[PDB]
Structures are given as structure tokens and as C-alpha cells.
Amino acid sequence: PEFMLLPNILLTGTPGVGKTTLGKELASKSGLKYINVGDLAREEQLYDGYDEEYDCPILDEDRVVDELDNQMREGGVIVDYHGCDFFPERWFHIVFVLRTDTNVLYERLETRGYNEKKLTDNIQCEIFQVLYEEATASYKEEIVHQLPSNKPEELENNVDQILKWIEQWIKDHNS
Ligand SMILES: Nc1ncnc2c1ncn2[C@@H]1O[C@H](COP(=O)(O)OP(=O)(O)O)[C@@H](O)[C@H]1O
């Protein structure tokens, strides 16, 4: 991949929709680097404060941006997070909001062992389309796309679609 301009891709959407599954498959099949923002914050200890209601450390957004910026500038990164308003807009060439039917999503999150309050907050996040609205508010409409993420066939279609998009973008930006 030396001396090829490569795109950056954001995968966002409610926890449980399938971002990590899709991102890891995309990385394996494209050679792009996959970054799980939650995992990165854990590894590099990028937290500031604790949230009383949700019972979780608060992500230090400025430090996450600082941690990633050099790599993002170099391109070829697939970023996975359930938030997107704090990323520099320039980072991403395309943004995918994964969507899961509420009934399907509930079953996924219930199996994670989420308690009632956490289940309800996450499920309302999806049914209010919070991440979709956050994405459209943060990035140009023409680069934001919703992807269905309910069934294995849809995962396969998503992988296929995005891999094809990567190939075209590379062709267009390495004349
Ligand atoms: N398109 C899909 N069809 C069926 N199951 C899926 C799909 N995408 C993800 N899953 C499953 O749903 C669960 C949550 O996926 P995960 O990638 O951890 O979501 P996220 O990273 O958005 O929190 C996992 O058990 C995964 O195997």
C-alpha cells in the first residue's frame, strides 16, 4: 500500500448494531486499519470523569482526537464508535450509520447482560435514530449512508458494497 492515497471510513450507530463485526471484516479484506474507539480509549486510558446515571467512565474526546489525528491524516483507517459529533469533519471520506430493527437489537443487547436501565437507554437511542441524526448534523448529507444490519446476508452485502466503494475511491484518488 506504499504511496497509495487511502480513504478513511466511519462506522457509527447504536451499540449492538454490528459496527465491530463489519469493521473487522472490512480491515481483513482491504488491509485498511481498523480502530475501535472504545478499545483505544481503554488501551491508552483516555478517560476523564465518571457518569453517575449510566455507570461508566467518560470518554476524553479531545485526547481521543489527539491520539488518532496523525494516523487519520495518513489515511486508510476504519473508525468504529457510537458517537461522531466530536471527530474533525475532515477525517472521513464516507460515513456509514448501521441500523438494526429494534426487536433484533434488543435481543443482541439483552444477551450482553445489560441491565434494564442500560437496555432502555440503548434501545431508545436506536428508536429515536440518535446516531443517524448526529451523523447527518456532523457530516455532509451526500457522504452519510444508512446500512441495514439485521441479518448475516446484510453483513455480507455491507462488506461487498464498502469494499467496492474503497476500490473506486482508490482509483479516483490515485490517477
Ligand atoms: N448483520 C448482522 N446479522 C446478524 N448478526 C449480526 C450482524 N452484525 C452484527 N451481528 C451480531 O450482533 C452482535 C453485535 O455486533 P457488534 O459488531 O459487537 O456491534 P457493535 O460493534 O455495533 O456494538 C454480535 O453478536 C454480532 O455477531
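Residue numbering: from 1, along the chain as shown.
Note that Cβ sites are derived from N, Cα and C of the backbone, with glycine treated the same way.
Feature annotation from Swiss-Prot assigns ATP binding site to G16, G18, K19, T20, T21, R112, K151; the stated evidence is experimental evidence. For the mutagenesis experiment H82 to G (Swiss-Prot position 79), the note given by Swiss-Prot reads: Induces homodimerization. Reduces adenylate kinase activity by 72% and ATPase activity by 76%. Significantly changes Cajal body organization in the nucleus, resulting in enhanced apoptosis and reduced proliferation.
Feature annotations (Swiss-Prot) mapped to structure.
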{"residue": "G16", "record": "ATP binding site", "Cβ contacts under 8 Å, 6 or more apart": "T100, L105, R108, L109, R112, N122"}
{"residue": "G18", "record": "ATP binding site", "Cβ contacts under 8 Å, 6 or more apart": "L98, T100, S149, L155"}
{"residue": "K19", "record": "ATP binding site", "Cβ contacts under 8 Å, 6 or more apart": "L11, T12, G13, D80, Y81, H82, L98"}
{"residue": "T20", "record": "ATP binding site", "Cβ contacts under 8 Å, 6 or more apart": "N36, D80"}
{"residue": "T21", "record": "ATP binding site", "Cβ contacts under 8 Å, 6 or more apart": "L155"}
{"residue": "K151", "record": "ATP binding site", "Cβ contacts under 8 Å, 6 or more apart": "none"}
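Fewest other C-beta atoms within 10 Å: among the recorded positions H82, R112, that description fits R112.
Selection of the recorded positions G18, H82, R112 by a Cβ distance under 6 Å from ligand 1 yields, in sequence order, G18. Between the farthest pair of Cα atoms in the ATP binding residues (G16, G18, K19, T20, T21, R112, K151), the distance is 18 Å.
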